[PDB]
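Report on the following structure.
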There are 4 protein chains.
Amino acid sequence: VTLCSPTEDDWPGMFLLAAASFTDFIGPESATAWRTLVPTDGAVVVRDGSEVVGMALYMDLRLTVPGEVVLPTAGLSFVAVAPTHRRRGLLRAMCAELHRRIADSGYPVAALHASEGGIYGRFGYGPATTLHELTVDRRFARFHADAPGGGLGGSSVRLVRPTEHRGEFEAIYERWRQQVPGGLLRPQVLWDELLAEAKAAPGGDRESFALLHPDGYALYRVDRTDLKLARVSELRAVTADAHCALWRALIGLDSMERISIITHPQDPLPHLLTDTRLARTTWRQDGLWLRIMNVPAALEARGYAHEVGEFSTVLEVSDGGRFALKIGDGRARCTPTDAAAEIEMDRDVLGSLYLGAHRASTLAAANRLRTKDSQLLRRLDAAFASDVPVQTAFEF
Amino acid sequence: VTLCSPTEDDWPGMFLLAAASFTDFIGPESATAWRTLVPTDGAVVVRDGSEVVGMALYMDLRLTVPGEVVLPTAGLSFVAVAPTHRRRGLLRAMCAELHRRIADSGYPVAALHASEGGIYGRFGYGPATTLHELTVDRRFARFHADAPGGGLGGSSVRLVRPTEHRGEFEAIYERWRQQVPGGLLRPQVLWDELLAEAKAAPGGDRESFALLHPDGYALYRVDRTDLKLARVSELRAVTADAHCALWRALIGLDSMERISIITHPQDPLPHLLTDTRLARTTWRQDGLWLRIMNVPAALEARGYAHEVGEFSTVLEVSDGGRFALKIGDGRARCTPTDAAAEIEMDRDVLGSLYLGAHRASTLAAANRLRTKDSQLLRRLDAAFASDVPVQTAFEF
Amino acid sequence: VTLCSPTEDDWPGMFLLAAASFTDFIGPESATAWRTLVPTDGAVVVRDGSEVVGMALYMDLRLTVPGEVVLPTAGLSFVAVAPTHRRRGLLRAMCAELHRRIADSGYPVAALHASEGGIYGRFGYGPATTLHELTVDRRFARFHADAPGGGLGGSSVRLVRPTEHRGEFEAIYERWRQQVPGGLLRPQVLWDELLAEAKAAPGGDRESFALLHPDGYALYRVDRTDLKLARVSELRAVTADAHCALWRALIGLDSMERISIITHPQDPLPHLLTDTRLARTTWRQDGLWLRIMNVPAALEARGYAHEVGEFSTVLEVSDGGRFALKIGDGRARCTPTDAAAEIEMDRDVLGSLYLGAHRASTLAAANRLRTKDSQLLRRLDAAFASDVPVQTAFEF
Amino acid sequence: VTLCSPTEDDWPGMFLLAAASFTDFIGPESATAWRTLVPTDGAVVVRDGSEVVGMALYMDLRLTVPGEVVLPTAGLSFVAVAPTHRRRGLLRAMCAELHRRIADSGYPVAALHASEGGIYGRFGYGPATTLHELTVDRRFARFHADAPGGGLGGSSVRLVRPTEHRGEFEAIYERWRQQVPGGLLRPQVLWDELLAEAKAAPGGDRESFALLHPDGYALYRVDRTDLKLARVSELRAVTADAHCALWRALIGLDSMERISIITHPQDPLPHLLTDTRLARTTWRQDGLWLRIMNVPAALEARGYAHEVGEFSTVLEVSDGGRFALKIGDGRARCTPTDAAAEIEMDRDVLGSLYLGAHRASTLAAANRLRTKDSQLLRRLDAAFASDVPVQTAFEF
Ligand SMILES: CCN(CC)CCNC(=O)CSc1nc(N)c2c3c(sc2n1)CCC3
Ligand SMILES: CCN(CC)CCNC(=O)CSc1nc(N)c2c3c(sc2n1)CCC3
Ligand SMILES: CCN(CC)CCNC(=O)CSc1nc(N)c2c3c(sc2n1)CCC3
Ligand SMILES: CCN(CC)CCNC(=O)CSc1nc(N)c2c3c(sc2n1)CCC3
């Protein structure tokens, strides 16, 4: 039970463990594409004296954080231990080895999507974004008088085949991801993959359609079994106009009873309708999880609310260092210190605060974040909050 | 079809319309108690030339708003039109008459709980608070190391009959409602009613139990049909310690699979667990709706974030006046003006912003709130936000 | 947190804990009756410095074991720890104290019905009987030619009110319980209770009917919600004739689609039908659990298969002693010894073997029962097996 | 309507009737393989004056019976009458003709798997084995301290592709089938078929995985629609160690909530867990059915319990002869006689007793098995019982 970087010869065994450990696995032809995003020495395997009984890897990603700042981000993925080798600390060992490599390569943050809500807290990952399913009974949906694009003349939205308008979707996603906290650069090979799932599969998913605006798009397909439900796989909009116009078109799908979409808690859709309640929240879950690899590098890299005045403090991260934090003009300076700590928190808590998804007040109430000064808590809340609301890019 | 204040002789007819129009109706013996909270000339009826084909009334309530300020609040309730008299503008006429009386009696705000999400926007009511059902699979629930009250020695929580500890529940609710935006004064007669629903009914709801802390309580009963689900009808806690201690006890109900509770979006419960995801959000809805009756009186009455610096502007409410708004030191001055408007919004939008439940950014994205300056939008967001998270008191 | 016998003053607090800890609780008026079966010093409570945070008790029962031998049996029941006092070893302490008293009072065995399948193994209780739900689609049910009582002339079964034929039900149950392993003496006060549940409750269970034979009875009621299902609460029959005759009558309920009954794995009903499969097994669970308090006293007290020849061995019970076991002529002699052990098992395993419900072969395969000689295993299997099939009397 | 052996020209018509009469039909490409196991003159068809309106056939099988004795067994299969020709005695005629051929070819027993529980009793077939679905909530499953292979060091179980380890599965199944009552020889062509269903089908079943031990294997796949359920299609284990080790691995499938398997009533899995009840019995059905073709040949061929002493009797089978049965030393001598019968039974009853699945006591209680001496009944029970528990090999 030794812990090595995989050879080319090791990948068939990894794909076997993958098939057994993840049901959503596409298969080796699709993995070719994602593999391209794994750097050299971005993967560890655990052989038994053989076959693969444990694997982890990271991908080179570009995460947009508050202040339209883009960080290089190690995306952890393809983590699996064989059912034959559970409770043997193979996960503790593999994660520890990748976190060493991620740190020494100079990534300030790591990120992942959790398959359980209880595994990842103990390795310093905090839930940083919130998925939020809205389901619209579109039979009752009337737009408010105040809603944009509710006059005479033509629609600016077209119904199209996704495959014939790849260029426009790329353009729009690129604009979107650069100005939205949680945004990820989506490389060429993941657009190849997104548009191979647009085509209908025999006895599988149905044909995907696109609504295309100059400044937005929405990919949607009808559900496999429930033929009165349209699922909106992806809606990107750079302007309120684009967002409203796309939803007028989705509400216009008169052969459907319901439109479902996985979106963020601040999605404005409910306020576009005469009746807010027609957009029922049916489902809610942690989205992207962040581990802050270098605290000073990460805290300094992002923007903060201009609205709160300049203020200073000492932050202590359990087994992560202690820092003089000074925040004014929406910039931060984070420097070493041995001065008495004013705030303590575990590294995962910092991960949750970082994209402005979770308020310090809330985490403090749970005693996940200790301080003795509530004015300092009001100020963290206010500073760390994101002007633009935080969103989940794509699963990896 | 004339519109009058009801005589004593009119109430039997109102109770008939009530029984037909509301399924959740307790019956005339229970109405005695709520009636006490309706002022003289707080009720209108519509007779047919007879019988009652339309009624509305308001109750005298005390709503806690940001800055621990308590406003006198007209609570609209018992609104019904006979099925025999629909689409006859009886609602438009009754609401218009009560809103006159509410305004002339000097109530700064009115409030209600909506039976549909689409009726109340057009009369100037905005959804001001958010209900949020959490359901815990308590079989998997382990508390985090950081959670308060997880050591040796005794528990501070007792299991009790609700009826024998009315005094303590009152004390605690009184403390809670005075420091929490959305808090309502609960008069003697509504505690009589709350504790008459604590006792098991033949072929109805099961016996209610209470967990009592020095600084918190939780009323709970097992579900009628689903005997592995406990419903938490009410949990009030004045301290993080009380809140944690009460949830340790609820998770300790080892004969249950699930605990459900209707709570607020900032409930810290999820952060108390090793696995945030065990506390699934199963349901979400508008709670309390506010109509701002006097804009200057209401805007001036509440507190604002100290964290944002002093700033000025002109707010225009559609058919509600135009005001020079000046906000600094968490106080506001709101005075008449004919100066060019910087912000426009309908009166319902103001209602939604007022308790800090909804961000101006979000309502602006839906074009429910027009401005041409996004720095002013950042500032409204920041000012109107509530330090203490907004909660829903009780239904009326 | 001290551990005492309850005063009369302590019972209200126990009834409160009961209501909170058991949903199936009838209420204090019904407890009067069961209380009569609890000896003096048969109950322990745990007060907090007060109120009751923990209780256990045993009842004086008479368990019929193989060889129509009747043992005095401590029936453990009413075991509860407050949700406010979990994981505090109150259960470990209460069970340890009752087991001392049960042992010193000279009970050879203790018994209980488990609310979870995982709590009771560690205190030396083994599942000793198996409940088995049969559900008959009675529309397709035709009796075999070989089935008794399928000729001309009159039926010997009558449809009656249970309350007017208490005497006959008692007579028959008394006959049944004396000749059937798992049989319990049912005292006067538990017949009072059984016949108070026969009468229909407002918005609860429906009226119970009885089919009465000279040598059998069946109590049945139609299900609350599913009106095409009859539930057979209890069927006792002393003769194959009685059993067949009662089932002809139940299959004769032509307004029902399904008859369900909770019975034992050897119930002959399936073999009475032309189609065995019409009697689907829908549910299966451990019934009665036994803890063997005195190994020599219990092993010596029961009968064994005459069919296996005389044979000897050394049995070792973990922390329960080591015994020279000699079995011939369906009697056993069990005497102390320090000779090398041939069979080892934990005390719960012995409990499972004792009424002949579980084969040693099976428990050996799970390594719950160690031996190095498989001829000795064949012999235990054969000896401990019950000629008459083991059944579950009533829940306590 | 004549009754002939099929020509090569008749098989297309049989395949048509097959497709219409059996939904689980694979299609003619798969039938090539099973056809190989049908002897010459093992099939009858009924033409209409044409097309095929009725078919039956038998396959040459090798059934393992108690005493590790292997009998040649006619496996009846592919029995169908056209919907156009029901209630015309085509089944009575076809079965009668095959039973003549099966008898004259010198097969001592015939076997089948029933599509209804009520058709096959009247042709002398008795349910001989019991299928038993266990479903494990594997989230709560902890193994007992007594369970084998729960120490440090390596696992002996590997996760593999089934297709690359055919040899090992064959070896293990061969060992298993020779020592287990109900065991069937599985020829080369049925391993070809088993491993063609291991591969995922488009819009059908998912990829099958194997857990391989030196002395056991388990084939499993995730359910089509329910993605949190793993179905265990086949688990063969020659040692308790193999069985425990394979289940540790299945419980180790951490992405599943439930493991279901179709197994036998004596499966030791429940006793391997700290909580027996986590292994719920969800489903139960007759498995293999036996018709005893030659009573003396079959009764003499199998082994009997050594534990019961030598004893004699006269058995009478309705329209099947009368025999002096003498049983001692686990051998039987069965010779003709006209002496007064002590036991009577129909031929199906004998089929049920033969593999030791059903106790004579039970069938006697249903009057399916008449005797006037209950000591003789105790002795049949004890003799016919199988030391090794009876299992169901594969469906045909
Ligand atoms: C629940 C687990 N999942 C399935 C893995 C997580 C991924 N969940 C997704 O939604 C995206 S599908 C996907 N994602 C990848 N990162 C990859 C990678 C491949 S192959 C692939 N496939 C080889 C290199 C890394
Ligand atoms: C969906 C409609 N509902 C039922 C009315 C709304 C009230 N919804 C509740 O949850 C509280 S029950 C209640 N509430 C009242 N305000 C009152 C009042 C009575 S009688 C009563 N009863 C006479 C004077 C006013
Ligand atoms: C799941 C828990 N259950 C409810 C207790 C177990 C009992 N389960 C039953 O089915 C019988 S109802 C019953 N049984 C009793 N032994 C008793 C006793 C009372 S009151 C009563 N009531 C006071 C003295 C002991
Ligand atoms: C419910 C009916 N079934 C479908 C037939 C029973 C068989 N049930 C099974 O599970 C095995 S699939 C199978 N079995 C066969 N014996 C055969 C045979 C073929 S083709 C085939 N296919 C030609 C010669 C005999």
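Residue numbering in chain A adheres to Swiss-Prot, whereby the residues present occupy positions 3-51, 56-402 in order.
Method reported for this entry: X-ray crystallography, 3.0 Å.
Positions of Cβ are set from backbone N, Cα and C atoms, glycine also.
Residues annotated as active site, proton donor in Swiss-Prot, with a curator's inference given as evidence: A:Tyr126. Around the Cβ of A:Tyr126 (mutagenesis position), the same chain contributes A:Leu118, A:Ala120, A:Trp295, A:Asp354, each under 8 angstroms and 6 or more positions distant in sequence.
Sequence-distant neighbours of A:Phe402 (active site, proton acceptor): residues of the same chain at least 6 apart with a C-beta under 8 Å from its C-beta are A:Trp36, A:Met65, A:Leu67, A:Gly81, A:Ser83, A:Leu118, A:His119, A:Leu190. According to DSSP, A:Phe402 (active site, proton acceptor) is assigned to coil rather than to any helix or strand. The active site, proton acceptor annotation in Swiss-Prot covers A:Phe402.
Look at Swiss-Prot and you will find A:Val85, A:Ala86, A:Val87, A:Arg93, A:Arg94, A:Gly95, A:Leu96, A:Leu97, A:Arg98, A:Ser121, A:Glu122 tagged as acetyl-CoA binding site. Close to A:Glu122 (acetyl-CoA binding site) in the fold, though at least 6 residues off in sequence, lies no residue with a CB less than 8 Å from its CB.
In the shown protein chains, 18 other C-beta atoms lie within 10 A of the C-beta of A:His119 (mutagenesis position). Here the residue is the original one, but Swiss-Prot notes a mutagenesis experiment at this spot, A:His119 to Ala: Decreases catalytic activity on AG substrates, leads to a change in the number of acetylated sites.
Among the mutagenesis entries in Swiss-Prot is A:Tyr126 to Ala, noted as: Abolishes catalytic activity on AG substrates. Abolishes catalytic activity on HupB.
Mapped onto three states, the DSSP output places A:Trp197 (mutagenesis position) in helix. Quoted from Swiss-Prot, the note on the mutagenesis of A:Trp197 to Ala is: Abolishes catalytic activity on AG substrates.
In Swiss-Prot, a published mutagenesis experiment is listed as A:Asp292 to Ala, annotated Nearly abolishes catalytic activity on AG substrates. In sequence order, A:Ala120, A:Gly123, A:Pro133, A:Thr135, A:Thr136, A:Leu137 make up the list of same-chain residues 6 or more apart from A:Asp292 (mutagenesis position) whose Cβ falls under 8 Å from its Cβ.
Neighbour list (A:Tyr310 (mutagenesis position), Cβ cut-off 8 Å, at least 6 residues apart, same chain): A:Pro72, A:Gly73, A:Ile333, A:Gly336, A:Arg337, A:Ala338, A:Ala389, A:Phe390. A:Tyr310 (mutagenesis position) carries neither a helix nor a strand DSSP state and counts as coil. For the mutagenesis of A:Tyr310 to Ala, Swiss-Prot gives this note: Nearly abolishes catalytic activity on AG substrates. The structure shown keeps the original residue.
Proximity to chain D (CB-CB distance below 8 Å) holds for none of the recorded positions A:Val85, A:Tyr126, A:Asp292. Here the Cα atom of A:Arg94 (acetyl-CoA binding site) is found 38 Å from that of A:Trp197 (mutagenesis position).
Less than 8 angstroms from the CB of A:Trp197 (mutagenesis position) sit A:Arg172, A:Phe175, A:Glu176, each of them six or more residues away in the same chain. Within the set of recorded positions A:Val85, A:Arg94, A:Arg98, A:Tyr126, A:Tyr310, A:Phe402, A:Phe402 have a CB atom less than 6 Å from some atom of ligand 1. In sequence order, A:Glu122, A:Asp292 are the recorded positions among A:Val87, A:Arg98, A:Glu122, A:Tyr126, A:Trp197, A:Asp292 whose C-beta falls under 8 Å from a C-beta of chain B. Sorting the binding-site residues A:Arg94, A:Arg98 by the number of other Cβ atoms within 10 Å puts A:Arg94 first.
Secondary structure at A:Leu96 (acetyl-CoA binding site), as computed by DSSP, is helix. If you take the C-beta of A:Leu96 (acetyl-CoA binding site) and look for same-chain residues 6 or more apart in sequence within under 8 angstroms, you find A:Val3, A:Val48, A:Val59, A:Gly60, A:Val87. Long-range C-beta contacts of A:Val85 (acetyl-CoA binding site), restricted to its own chain and to partners at least six residues apart, with a cutoff below 8 Å, comprise A:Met61, A:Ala62, A:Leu97, A:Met100, A:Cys101, A:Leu118. Other Cβ atoms within 10 Å of the Cβ of A:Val87 (acetyl-CoA binding site) number 22 in total over all chains. Residues A:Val85, A:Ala86, A:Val87, A:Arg93, A:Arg94, A:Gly95, A:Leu96, A:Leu97, A:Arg98, A:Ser121, A:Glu122 are listed as the acetyl-CoA binders, and the farthest two of them sit 20 Å apart at their Cα atoms.
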